[PDB]
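> The following block contains the structure, expressed as structure tokens.
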Amino acid sequence: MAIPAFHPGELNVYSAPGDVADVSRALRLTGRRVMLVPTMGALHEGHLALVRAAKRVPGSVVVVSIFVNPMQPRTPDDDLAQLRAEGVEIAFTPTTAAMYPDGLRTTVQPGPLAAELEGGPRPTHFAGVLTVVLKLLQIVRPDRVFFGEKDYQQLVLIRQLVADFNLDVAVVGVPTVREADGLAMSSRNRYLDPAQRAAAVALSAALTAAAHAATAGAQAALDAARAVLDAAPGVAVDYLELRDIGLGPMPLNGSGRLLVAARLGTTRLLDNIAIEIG
Amino acid sequence: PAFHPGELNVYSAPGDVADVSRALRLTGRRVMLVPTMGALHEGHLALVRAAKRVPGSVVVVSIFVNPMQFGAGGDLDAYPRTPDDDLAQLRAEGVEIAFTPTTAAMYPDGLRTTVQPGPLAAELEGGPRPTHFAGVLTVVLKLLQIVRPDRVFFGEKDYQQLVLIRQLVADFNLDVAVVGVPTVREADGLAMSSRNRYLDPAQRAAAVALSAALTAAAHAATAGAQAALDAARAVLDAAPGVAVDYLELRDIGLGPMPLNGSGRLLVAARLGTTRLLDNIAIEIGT
Ligand SMILES: COc1ccc2[nH]c(C(=O)NS(=O)(=O)c3ccc(C)cn3)cc2c1
Ligand SMILES: COc1ccc2[nH]c(C(=O)NS(=O)(=O)c3ccc(C)cn3)cc2c1
Ligand SMILES: COc1ccc2[nH]c(C(=O)NS(=O)(=O)c3ccc(C)cn3)cc2c1
């Protein structure tokens, strides 16, 4: 009956889905606005940008989930220290068994977008992501949930989940945090050797070049991006695609998104950027 | 939108029922949902009455013939639709909200993100109908998200559906209680169904065999599972023009576990072109 212990202004850590559900419900009834930032731990500046965006909302209480979904790199104590330093009041750290007490059973089947782009090499990846995101949304019942624009296809699929299942949450996409030279933040970046790390800037350089080339039209944008990637050694491009903002076919003019994925040695990198045609 | 207590308020827009439901919840009323495909009968009304019994309840009945749980072959067009009787019945029952969405409002983007049920969906009713339960679970998930009820009510008649809905609720961590309501029957035992209207007089007479076989089995079960099944089979075999599709005795969760002391016996049979379902609790031994 009693609500689990919660101490305002401190980092409260809960591993039981029931506990965070009860605390979240109690906080909502005290008027606070529950913000959710889902992560897979091993926190970096990208995740912290999500946290800071959530904190800006007046009356916010921020819930950061840390869960490695086996269905879709673990430094527990440093993660929590970072969150404490950011003023996060709730960390939700469940086990696989807690999230999946009956094993894999009912799941989310995404639409056809999930088979495209990243879903090429990993046809079940987004099913896993949308299943765990749905569950976190139901457990926490946040007013808003924050995702990076980094994993843009993921973000679009989440927006499809929310629309399709009539979820009441607001989905907030946060602009990608980048290193000084433009490389999109990722825990994978540290795996690159110096030659690879130098070559890796070509992804962001190609995309930014395309965004500015776009005054000259879609083909000029695509060709500019390809030219930049073509100037990099050891960058195996998996795709470079200009789509509309919802990842359907790019319209003749208007707003779109340019997405790229590439392999450097054994490391796969992704990037994307807003494009306006003409 | 407006809401008038003690009267039947009908909303077609998901946003209207969502706003009204949330407002009611925030003023302390508990919201009950009874999801139906219309063509209401006393079985549906038993759900409504159970919902009404919850103190401080406001009852939302949804009526939507969900196109996603039908396959090609004319079944969708053939489903009974009795809009005027349905609403008249809800008024008579004191129901305050009817949610009657359009297909376009529910599926503005057609088939996109859906619910994939677990392996139970490929058995029994789902065996020859591979996407049927995905269709059911998808619309039920949407209705639950639109209405955000405290409790949602289902009949035990569609027992497999009920079990799958409990799976949906558990697996997606949904904050709703699922209430299963025992099957309402005609005087002779025939389970209530919107399909009973498709039995001619001879078929109606023969149709008592399903409930007779199940109830016989439930009492035969003191002598074990074989006795129970064989009693049911005998009754079905003695019935003119009953073509059995399946008769299965399973664990109560219909899941990947063997029968213990508590089981469910399920039957599906055809009388002419009309497919009827029934099921009953079984206790094995004494
Ligand atoms: C705001 O600028 C940024 C920049 C980069 C970012 N990376 C992530 C991130 O990785 N989040 S995660 O840990 O939940 C995860 C892990 C694996 C897969 C496939 C998708 N997501 C967020 C983020 C935000
Ligand atoms: C409490 O006693 C009873 C007895 C019989 C009943 N039938 C229904 C019923 O039909 N509900 S439905 O409209 O959601 C539906 C229609 C078709 C399919 C396949 C599954 N579900 C409820 C009910 C309750
Ligand atoms: C031949 O036996 C099978 C076995 C499994 C199957 N899965 C699908 C399937 O999923 N199709 S879908 O993605 O277009 C879809 C999903 C959900 C809803 C409700 C309707 N359609 C078809 C199918 C056929």
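So for chain A, numbering is Swiss-Prot's, and the shown residues are 1-72, 83-288, in order.
Placed from the backbone N, Cα and C atoms, the Cβ positions cover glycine too.
Taken from Swiss-Prot, the feature active site, proton donor applies to A:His47. According to Swiss-Prot, the feature ATP binding site maps to A:40-47, A:158-161, A:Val187, A:195-198. Per Swiss-Prot, the feature beta-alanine binding site maps to A:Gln72. For A:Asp88, A:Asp89, A:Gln92, the entry in Swiss-Prot reads Mg(2+) binding site. In Swiss-Prot, the entry for mutagenesis A:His44 to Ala states: More than 1000-fold reduction in activity and 52-fold decrease in adenylate formation. The structure shown retains the original residue. A mutagenesis experiment is reported in Swiss-Prot for this position, A:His47 to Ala, and the note states: More than 1000-fold reduction in activity and 60-fold decrease in adenylate formation. 10-fold decrease in the affinity for ATP. One mutagenesis experiment named in Swiss-Prot is A:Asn69 to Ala, and its note says More than 1000-fold reduction in activity and 50-fold decrease in adenylate formation. A:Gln72 to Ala appears in Swiss-Prot as a mutagenesis experiment; the accompanying note says: More than 1000-fold reduction in activity and 45-fold decrease in adenylate formation. Among the mutagenesis entries in Swiss-Prot is A:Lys160 to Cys, noted as: More than 1000-fold reduction in activity and 120-fold decrease in adenylate formation. The enzymatic activity and the affinity for beta-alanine can be increased 10- and 3-fold, respectively, by alkylation of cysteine of mutant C-160. Where Swiss-Prot documents A:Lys160 to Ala as a mutagenesis experiment, the accompanying text is: More than 1000-fold reduction in activity and 50-fold decrease in the affinity for ATP. Under the heading of mutagenesis, Swiss-Prot lists A:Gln164 to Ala and annotates it as follows: 50-fold reduction in activity and slight reduction in the affinity for beta-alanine. 30- and 40-fold decrease in adenylate formation and pantothenate formation, respectively.
Neighbours and distances for these, please.
Just so you know, the Cβ of A:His47 (mutagenesis position) picks up 27 other Cβ atoms within 10 Å once every protein chain is counted.
In the three-state DSSP assignment, the secondary structure recorded for A:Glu159 (ATP binding site) is coil.
For A:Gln72 (mutagenesis position), the same-chain residues that are 6 or more apart in sequence and have a Cβ closer than 8 Å to its Cβ are A:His135, A:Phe136, A:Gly138, A:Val139, A:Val142.
In this structure, A:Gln92 (Mg(2+) binding site) is part of a helix by DSSP. The Cβ of A:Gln92 (Mg(2+) binding site) lies under 8 Å from the Cβ of A:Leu43, A:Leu48, each of which sits 6+ residues away along the same chain.
There are 15 other CB atoms within 10 A of the CB of A:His44 (mutagenesis position), with all protein chains counted.
In the three-state DSSP reading, A:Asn69 (mutagenesis position) counts as coil. Applying an 8 A CB threshold to same-chain residues 6+ apart, the list for A:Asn69 (mutagenesis position) reads A:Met40, A:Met109, A:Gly138, A:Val139, A:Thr141, A:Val142.
In the structure as shown, the Cβ atom of A:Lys160 (mutagenesis position) sits within 10 Å of 21 other Cβ atoms.
Mapped onto three states, the DSSP output places A:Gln164 (mutagenesis position) in helix. Take the CB of A:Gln164 (mutagenesis position) and look out to 10 A: across all protein chains shown you find 21 other CB atoms.
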> What binding-site residues in the list A:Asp88, A:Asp89, A:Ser197 lie within 10 angstroms of A:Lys160 (mutagenesis position), counting C-alpha atoms?
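Final answer: none.
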> Around the Mg(2+) site formed by A:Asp88, A:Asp89, A:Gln92, which additional residues qualify by having Cβ within 8 Å of the site's Cβ center?
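Once A:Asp88, A:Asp89, A:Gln92 are set aside, the remaining close residues are A:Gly41, A:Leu43, A:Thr85, A:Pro86, A:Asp87, A:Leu90, A:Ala91, A:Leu93.
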> Starting from A:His47 (mutagenesis position), work out which of the recorded positions listed here (A:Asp88, A:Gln164, A:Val187) have their Cα within 10 Å, and give them in sequence order.
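Near A:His47 (mutagenesis position) by Cα: A:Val187.
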> With a gap of 10 unmodelled residues, how many angstrom separate the Cα of A:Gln72 from the Cα of A:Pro83?
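The gap of 10 missing residues is bridged by a Cα-Cα distance of 14 Å.
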> Give the subset of the recorded positions A:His44, A:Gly46, A:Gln92, A:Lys160 lying near ligand 1, defined as CB under 6 A from any of its atoms.
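Listed by sequence, the hits are A:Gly46, A:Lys160.
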